[PDB]
Amino acid sequence: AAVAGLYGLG
Amino acid sequence: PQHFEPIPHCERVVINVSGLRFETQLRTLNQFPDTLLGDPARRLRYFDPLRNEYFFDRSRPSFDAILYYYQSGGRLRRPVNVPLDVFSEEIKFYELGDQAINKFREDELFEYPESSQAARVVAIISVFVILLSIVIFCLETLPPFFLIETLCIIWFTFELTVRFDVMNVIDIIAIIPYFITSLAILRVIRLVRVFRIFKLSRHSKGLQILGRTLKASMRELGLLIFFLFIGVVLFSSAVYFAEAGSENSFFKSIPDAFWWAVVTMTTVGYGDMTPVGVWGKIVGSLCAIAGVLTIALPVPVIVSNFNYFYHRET
Amino acid sequence: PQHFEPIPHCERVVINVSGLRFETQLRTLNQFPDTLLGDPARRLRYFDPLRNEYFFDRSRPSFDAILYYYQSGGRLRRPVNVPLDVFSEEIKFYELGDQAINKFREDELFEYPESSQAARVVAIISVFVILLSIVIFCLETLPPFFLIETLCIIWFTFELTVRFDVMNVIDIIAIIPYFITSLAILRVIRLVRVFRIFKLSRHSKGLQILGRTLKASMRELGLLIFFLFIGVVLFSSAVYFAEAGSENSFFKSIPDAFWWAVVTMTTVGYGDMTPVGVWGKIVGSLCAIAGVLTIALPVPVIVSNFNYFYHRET
Amino acid sequence: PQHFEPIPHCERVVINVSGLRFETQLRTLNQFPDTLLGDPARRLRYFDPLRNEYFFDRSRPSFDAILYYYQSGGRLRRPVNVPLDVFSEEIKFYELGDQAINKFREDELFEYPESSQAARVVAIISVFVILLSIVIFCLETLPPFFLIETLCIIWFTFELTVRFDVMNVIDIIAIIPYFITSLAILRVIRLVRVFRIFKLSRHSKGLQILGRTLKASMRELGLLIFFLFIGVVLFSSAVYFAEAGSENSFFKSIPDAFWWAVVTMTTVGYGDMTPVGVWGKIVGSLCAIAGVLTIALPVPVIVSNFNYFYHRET
Amino acid sequence: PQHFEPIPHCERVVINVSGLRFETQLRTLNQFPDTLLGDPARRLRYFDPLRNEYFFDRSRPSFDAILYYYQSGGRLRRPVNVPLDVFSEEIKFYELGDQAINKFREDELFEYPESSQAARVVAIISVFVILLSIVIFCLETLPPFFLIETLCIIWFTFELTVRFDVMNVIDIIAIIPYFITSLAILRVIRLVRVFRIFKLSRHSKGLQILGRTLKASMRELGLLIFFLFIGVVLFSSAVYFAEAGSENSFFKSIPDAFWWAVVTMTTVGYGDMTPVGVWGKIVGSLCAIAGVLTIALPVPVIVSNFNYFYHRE
Amino acid sequence: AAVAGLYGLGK
Ligand SMILES: [K+]
Ligand SMILES: [K+]
């Protein structure tokens, strides 16, 4: 989904 | 978000991970105190006095990120070559620090509420009471029920009291119409009486996931509403000005065409469509296409958020 | 879900995989008896006596998990760097354990049903008879057929007896109405007579895939039904209470508005909509938007499951 | 699907690719004759007589698959760590063989049609003529045209003769109704006259992409049609048997309800829906839900194929 | 799009990146001047005089891409094993040159518009004025307003002259009908007066993202329109010729069936459908299926573009 | 109106 975990958590 | 990195010119040491040799400056290891590699007290056990090397019979692919933590001076991230469990097992062994481990994880009576002590019955009883209250409400709106409603409200008040947060707000809302009991005030309180259906959020997990998704995508919901507002205004104005040139006008005004524009954008369907002329039909076709596009645009983000929350929960 | 790892202090050995050197002491290999590396008997052939070094002329990127399987003491997790075929042969070559291989599989007369020995004609006849029975059913519902139905039923019974599971249940069901033959019971049996269409699951592969997907998505289906139920109840209540202030009420009661709520949530379209006032129209727009969102939320999980099952089958 | 791998007991050599040392025996090299490494003639240049090493100043991560060709004896998959261009040059350098490159590639006058020689004017004229023919048709069906139709057919047959494959089949079909010209036969030929619109496949690229996707998605198209057929039959039977218990029968027979089932499953909308009772409304709600699910099931295969073809073309 | 690779026969040097040894020709290093490795002056400090090697205490997994730039002689691309920030730091560490890093970035008064200096109040006032103008327009179309419309136009033109792309074009358009003020011309100007709703593009970021997505998906929009046109024509012809065999013909002509074809393709719903016979119903079912398919086809490209732009912004 | 919001993955 997100390559670098963009906008992960909050 | 900013970190410090070692600078070169003393003594260079070699670290062996199951045959993979790593050469690092002692200054790089000394940046982070404590830890296995940070201090020599807990490195003598793994140090080889013969070959002058430190041996760690572990997984070789995971040592690059662990070493890079010293190299980056604070930046720790799991490379996409290994599962989460294998990376997790590594960090405790090297003991990167409680502040480092938990921060990395972020990157990844009163018996009633709990579902145990064989009191699950209480939860089942509450769910049955909620369903019964919904059924009695719907049947009361049909062309007695007051006693059952009183019993349901008594149970709701007792449950809220023994518990005594959005769930608490819903619980307190569920009884305000009953304790309260112009015609507009009566109409609105009878309407807000329906919020008893939201009391299922305590017991249902999918409802909680949906609520979390709605909370986490407020910007996306606002953008979707904004796009629908722009579309309905534009297309209602277009169709009204297209059909203003006829003696018998299907749409009396732009606000009258808001419903037609909304149902065409959403592809619900207005119904009868014959009296509208050719220009109105062209505007309606454009409105349908634009509605499909503008509703298919922002929904995927909410869908992905819901999927992520559901997978995290399960 | 717990595994053990060798701890440091005996003798260390070196493993060579196409030039890539691996260092590991004997206790890690001694953790797993048998296998190519666990016992010395099956590894002395690949040992080089002059260099005191084990040589393995194999692929270097796939050996990392092989060593980690010994390192992790049972946790054999595939690395995503290679195709499945190369990793399949690598584990067999080391004979890491017959029981060990099995868990990796899920980690990644009576001549009638088997479509061979020319039994393909017997199948074709079964499909033709099923289609003929469906056609005769639809035709007898139009404003003789009894003989054709009798032939279809006797063929079904003969097939069931020859074969003598959900398919078996469907086959038994397909003849129960005919063997049976208040008005309600007659209507029920006539309705359940349609279950003959499900007999195509034996021959159709896509129908089997759909059935497996439905079996594997029961939670998703339940969540979808729950969301639609909540939305329908809420919006029916909203529209009924919005229209309760008019002399000519389009909706007599909340249950009366259930059909309108369902068709608006599913975007099917109610049809005639003019008598509804402005508040009802606002509630309808909100219902349409919420229905689009609610339908869009849990579908791309059943969709993914169906795609996975279809690709696995094909 | 099967290949042979070298087995040990003679002579072994080392390959040094910019510091990444690879050690393989000559038997592995000798399995593939020719090539850069198969014969000593074309690999002696890179050989270093001083260190007895083969030096290859190329990219390290791409050599794993190159050695795997010798390792597996005919099996080649690209490792997922490098772009396609990097590996394409890498394999071409070692000249694995024309059959090898082709295998890897598959695993990942008459001046009229060729749009050059500033004949693009011919293509523009053809597109304009096709559009004019479509317009002439759509206005000749309204409540002279024959001359323009004759001119369009003359241009079509001239282009066909000059050019003289389903596209050629469409070109043949586009003139058959005109050259031909019971009432049913006349209606059929007038209908098949519309296939002039498909002549745009010659010029448009998106139309060709759609045609290729439809050809490559025949299985899921058939599956979608089968699912629609099953759902329509089931729900038509259910609604007919649920509603037939009243004096006023909205549906005369099961075939009568096929259109309603189709529009409900596809969410088009039947329209007026009042006379059907509560059981029919429940059946309709279930039909709408099941139709949404069944039409959402197979289409994320068709769309994926279309996206792949579109990206390949562009 | 063409690059040159070093060809052997003169000296070879070894690079030690945190234990990972690399062997590369000196001519490869000399292909790119300047930089850390291009000249001995900027790399002599990092050199190890006793081991005859260069010791780089940096991230070893990312050195392969750095070496490939010299190996390929002009090609730089990050492999998918490290975050982009790590690679961005590494290339700055070696200082490949701004002439090379520049093409890598895209590989993956006048105080009014700038929302700072306590000017956000001006933006709020502008948004309120735009909303008020839209409301007055919608209300005056109902069965005075002129003064409020004049005030809104005065504010719009004041902002335009104070500030004096496409947003400026929209701002100019928003006052053209007012400054102008056959029946067709009046209808056209009253219709184009609605363009005031597009002035919200200046303030709203999501609407700007939508505009960028529309600009970047013109080919897909055209393909969608073309597919809809083809399907509409085909199914209108089919249904008209199916229902032309009855005295009471529901559709008078193929153009009359265009609306029915559009609503069936888009699954909106024609409404009354009883008089059409069995052949027309079959044609309608086929039209509904084909509409669902042909609309679901080209959408998850506009969707992908919108998602990309939203994540970027 | 908007359930075909698919993506990649699936393998
Ligand atoms: K619809
Ligand atoms: K609809």
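Residue numbering for chain B follows Swiss-Prot, covering 83-91, 96-194, 216-250, 278-298, 310-326, 357-489 in order.
Header lists the method as electron microscopy, 3.2 Å.
Cβ coordinates are placed from backbone N, Cα and C, and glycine is handled just like the others.
Among the mutagenesis results in Swiss-Prot, B:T248 to I has the note: In mns; flies display reduced sleep. The residue drawn here is the original one. Counting only same-chain residues six or more apart in sequence, none has a Cβ lying under 8 angstroms from the Cβ of B:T248 (mutagenesis position).
The number of other CB atoms found within 10 A of the CB of B:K178 (variant position), across every protein chain shown, is 9. Quoted from Swiss-Prot, the note on natural variant B:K178 to E is: In RNA edited version.
Looking at Swiss-Prot, the entry for natural variant B:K178 to R says: In RNA edited version.
A natural variant is reported in Swiss-Prot for this position, B:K178 to G, and the note states: In RNA edited version. The secondary structure of B:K178 (variant position), as reduced to three states from DSSP, is helical.
DSSP gives B:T248 (mutagenesis position) a coil state; it is part of no helix or strand. Distance (Cα-Cα) between B:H91 and B:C96, which enclose 4 unmodelled residues in the deposited structure, is 7 Å.
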